[PDB]
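Following this message is one structure expressed as structure tokens.
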Amino acid sequence: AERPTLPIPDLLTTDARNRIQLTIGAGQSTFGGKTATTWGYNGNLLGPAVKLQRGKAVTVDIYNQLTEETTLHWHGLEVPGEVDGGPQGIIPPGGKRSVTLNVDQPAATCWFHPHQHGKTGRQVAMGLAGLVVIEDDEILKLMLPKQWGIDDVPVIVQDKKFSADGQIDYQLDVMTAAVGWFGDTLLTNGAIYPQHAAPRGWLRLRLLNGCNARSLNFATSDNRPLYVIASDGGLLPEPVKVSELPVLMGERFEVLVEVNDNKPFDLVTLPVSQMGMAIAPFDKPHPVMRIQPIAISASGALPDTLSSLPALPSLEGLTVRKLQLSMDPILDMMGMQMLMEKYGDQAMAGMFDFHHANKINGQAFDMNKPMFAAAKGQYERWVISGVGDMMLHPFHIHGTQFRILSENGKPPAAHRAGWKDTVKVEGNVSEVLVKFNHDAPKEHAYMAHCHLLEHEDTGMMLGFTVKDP
């Protein structure tokens with residue numbers, strides 16, 4: 001009858017021993033009345049919100065209760081490579097690995113997910129993702145909405161496709177290696193079109209695009225504005241009012257939205273210009289969740305000023321690193337053909353071993369050979385080109401929060417000008433200003449890769465190390 005309520009990830013903080021336990025395991029979820037095998041952190045699906053504090057360290061004990069290897073990448077955390085959880089962070093099935101997270105970065109919503117070599121897309125599709133809520137001394141002074149699960153709410157948005165038996169229907173084949181794995185069912189914290197009761201006043205949504213390959217574009221059903229207050233790596237200097245908010249795979253934004261009177265409204269996602277992603281029902285605005293106003297306590301506010309953003313340093317004398325993304329023309333031809341044959345023209349609306357056909361600087365990912373050594377504690381200019389390549393590539397660099405200088409041909413939109421760990425590359429060139437505060441040796445290198453997961457799984461990744469020059 002009624003919509004399910006929005007599931008709220010548990011806020012998970014350290015214990016008296018300053019430890020946090022994460023169990024990775026297989027269970028069961030229900031989607032549209034049909035049960036499915038799913039994977040989760042501390043549960044059947046998705047995961048908790050690990051809560052960290054700047055200036056404090058926590059030890060996370062990770063128990064892998066799957067029957068296959070996995071890793072745990074702390075997406076957005078400025079931590080050394082040894083705990084970064086790239087493909088070299090193997091956790092054996094039935095085994096346990098512990099990492100120390102010594103947090104030293106501004107308040108932010110980050111997240112965590114597998115980075116198993118060649119299998120990251122499958123493991124995310126099966127259910128593995130969690131959140132990270134970093135707080136500091138600055139953000140709690142602001143009196144933003146702060147009641148977790150009431151007026152401060154995480155919103156993890158993901159698509160899946162299921163086979164007739166109800167099971168998740170994941171495949172890494174020549175089509176998905178080209179355009180990505182995408183589905184026809186939209187999930188919001190694991191539920192289909194849930195409702196969230198929100199007190200009158202301001203509602204804070206921590207948005208995460210957790211799709212393998214689908215880009216999203218958030219808006220409200222009645223075109224009330226969203227006020228962006230934070231990006232991947234934390235607060236903007238001041239709120240940025242937008243009518244729609246595109247969000248790439250793996251990106252987070254925090255928005256405030258007004259909840260007035262008592263009329264419900266929807267958070268929705270608007271059709272995107274991305275290949276494969278405008279097939280019905282995604283050819284039209286698609287609801288994400290229903291917001292239901294209520295009359296309980298809430299004192300959160302939208303501040304005029306949020307934080308201070310340092311100036312972009314001088315580009316003069318900085319090391320420039322060039323990263324050329326590419327796809328084997330045969331993969332582009334064959335994958336495109338299969339997409340068009342199956343879905344037809346709508347797959348372009350609004351516009352052979354494939355396992356190593358996606359590449360950076362002419363090379364599919366080689367775990368034994370980091371491509372370069374970056375300087376610790378020094379700004380570098382990284383130039384990432386998708387010239388000659390049709391596809392969307394949200395490009396993620398581990399171990400940093402960087403500043404976008406140029407995004408795919410233009411300066412970043414204001415709400416994208418702050419701290420980011422992902423930058424858009426699509427048929428043009430992006431430039432980012434990056435600094436690495438922590439070491440990563442050859443045996444636990446940082447990754448830089450496309451976050452369209454099927455591209456990463458088929459080669460579009462490089463490792464790099466960081467050491468004091």
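Note that the numbers count up from 1, one per residue, in the order the chain is shown.
Structure determined by X-ray crystallography, 1.8 Å.
Placement of Cβ uses the backbone N, Cα and C atoms for every residue, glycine included.
What Swiss-Prot records for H73, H396 is Cu cation 1 binding site. The feature Cu cation 2 binding site is assigned by Swiss-Prot to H75, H113, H451. Residues annotated as domain 'Plastocyanin-like 2' in Swiss-Prot: 199-264. Per Swiss-Prot, the feature domain 'Plastocyanin-like 3' maps to 352-466; the stated evidence is sequence analysis. Record note (Swiss-Prot), mutagenesis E78 to F (Swiss-Prot position 106): Increases oxidase activity with ABTS as substrate. The unchanged residue is displayed. In Swiss-Prot, a published mutagenesis experiment is listed as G276 to K (Swiss-Prot position 304), annotated Retains 20% of cuprous oxidase activity. Increases oxidase activity with ABTS as substrate. Shows dramatic conformational changes in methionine-rich helix and the relative regulatory loop. Among the mutagenesis experiments that Swiss-Prot reports, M327 to L (Swiss-Prot position 355) is described with the note: Almost loss of oxidase activity with 2,6-DMP as substrate. Loss of the copper tolerance phenotype. Swiss-Prot gives this note for the published mutagenesis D332 to A (Swiss-Prot position 360): Strong decrease in oxidase activity with 2,6-DMP as substrate. Loss of the copper tolerance phenotype. Quoting Swiss-Prot on the mutagenesis of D389 to A (Swiss-Prot position 439): Decrease in oxidase activity with 2,6-DMP as substrate. Listed in Swiss-Prot as a mutagenesis experiment, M391 to L (Swiss-Prot position 441) is described as follows: Strong decrease in oxidase activity with 2,6-DMP as substrate. Affects copper incorporation into the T1 copper site. What Swiss-Prot says about the mutagenesis result for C450 to S (Swiss-Prot position 500) is this: Loss of cuprous oxidase activity.
Any idea what these are sitting next to in the structure?
Under a cutoff of 8 A between CB atoms, and with a sequence separation of 6+ in the same chain, the neighbours of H396 (Cu cation 1 binding site) are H75, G250, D421, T422, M447, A448, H449, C450, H451.
Secondary structure at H75 (Cu cation 2 binding site), taken from DSSP and collapsed to helix, strand or coil, is strand. The Cβ of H75 (Cu cation 2 binding site) has 26 neighbouring Cβ atoms from other residues within 10 Å, across all protein chains displayed.
Applying DSSP to the domain 'Plastocyanin-like 2' (199-264) sorts its residues as follows: 0 helix, 41 strand, 25 coil.
With helix defined as DSSP H, G or I and strand as E or B, the domain 'Plastocyanin-like 3' (352-466) counts 11 helix, 52 strand, 52 coil.
Cβ-based neighbour count (10 Å, all protein chains) for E78 (mutagenesis position) stands at 23.
Taking Cβ-Cβ distances under 8 Å and a sequence separation of 6 or more, the neighbours of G276 (mutagenesis position) in its chain are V179, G180, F182, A213, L339, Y343, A347.
The Cβ of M327 (mutagenesis position) has 25 neighbouring Cβ atoms from other residues within 10 Å, across all protein chains displayed. In the three-state DSSP scheme, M327 (mutagenesis position) is classed as strand.
According to its DSSP assignment, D332 (mutagenesis position) is helical.
For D389 (mutagenesis position), the Cβ neighbour count at a 10 Å cut-off comes to 21, with all displayed protein chains included.
Counting Cβ atoms from all protein chains shown, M391 (mutagenesis position) has 25 others lying within 10 Å of its own Cβ.
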So 22 residues are missing between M351 and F352 in the deposited model; what's the C-alpha distance in angstrom?
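The unmodelled segment spans a Cα gap of 27 Å.
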Going by Cα-Cα distance, which of the recorded positions (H73, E78, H113, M327, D332) sits nearest to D389 (mutagenesis position)?
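Closest by Cα distance to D389 (mutagenesis position) among the recorded positions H73, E78, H113, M327, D332: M327.
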For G276 (mutagenesis position), what is the secondary structure state per DSSP, taken as helix, strand or coil?
coil
Neighbourhood of the Cu cation 2 site (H75, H113, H451): other residues with Cβ within 8 Å of the Cβ centroid, in order?
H73, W111, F112, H115, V124, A129, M249, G250, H396
List the recorded positions among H73, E78, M391 whose C-alpha is within 10 Å of the C-alpha of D332 (mutagenesis position), in sequence order, or say none.
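Among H73, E78, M391, the ones whose Cα sits within 10 Å of that of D332 (mutagenesis position) are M391.
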From the recorded positions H73, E78, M327, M391, pick the residue whose C-alpha lies nearest to the C-alpha of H113 (Cu cation 2 binding site).
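Minimum Cα distance from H113 (Cu cation 2 binding site) across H73, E78, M327, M391 lands on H73.
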Reported as an integer number of Å, what is the Cα distance between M391 (mutagenesis position) and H73 (Cu cation 1 binding site)?
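It is 25 Å, counting Cα to Cα.
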